[PDB]
Structure formats: C-alpha cells, structure tokens
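> Take this structure first; my questions come after.
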Amino acid sequence: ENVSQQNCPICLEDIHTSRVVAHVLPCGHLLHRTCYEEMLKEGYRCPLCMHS
Ligand SMILES: [Zn+2]
Ligand SMILES: [Zn+2]
C-alpha cells in the first residue's frame, strides 16, 4: 500500500509535505486552507497523529 504518499484524512483528498499551500496545524499536521477551517471548526482530536 502506498503509505509513503500522504493523504488528507480531513476529507479523503490528496496532501503533500509542501506547506506553502497546506496550512500547518500547531501540532505539526498539514491541511489545505479550507480544511484548516473545517478542522479547526470542530477542534477535534487530530487523526493525522496516527500517521507519520
Ligand atoms: Zn481535506
Ligand atoms: Zn496531532
């Protein structure tokens, strides 16, 4: 399984290490701008913490 290539669990979309487009969460996770709003809206436990 291609786990070496990251994905956005916030909405099952694509994601990459480049944080110029992807906003950095203060816990070190990346998500596209809109998804930063979506996630921060909930303030829920960051699922990305399971994958690194
Ligand atoms: Zn997303
Ligand atoms: Zn985290």
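The numbers used for chain A are those of Swiss-Prot, and the residues that appear cover 138-189, in sequence.
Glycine residues also receive a Cβ, built from the backbone N, Cα and C atoms like all the rest.
From Swiss-Prot, for reference:
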type	residues	note
MUTAGEN	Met176 to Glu	Abolishes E3 ubiquitin-protein ligase activity
MUTAGEN	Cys186 to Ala	Abolishes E3 ubiquitin-protein ligase activity
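Looking at the shown structure, what environment does each listed feature sit in?
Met176 (mutagenesis position) is surrounded by 21 other CB atoms, counting those within 10 A of its CB over all protein chains shown.
Within 10 Å of the Cβ of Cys186 (mutagenesis position) there are 11 other Cβ atoms, across all protein chains.
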> Quick one: Cα separation, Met176 (mutagenesis position) versus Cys186 (mutagenesis position), in Å?
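Taking the Cα atoms only, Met176 (mutagenesis position) lies 14 Å from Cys186 (mutagenesis position).
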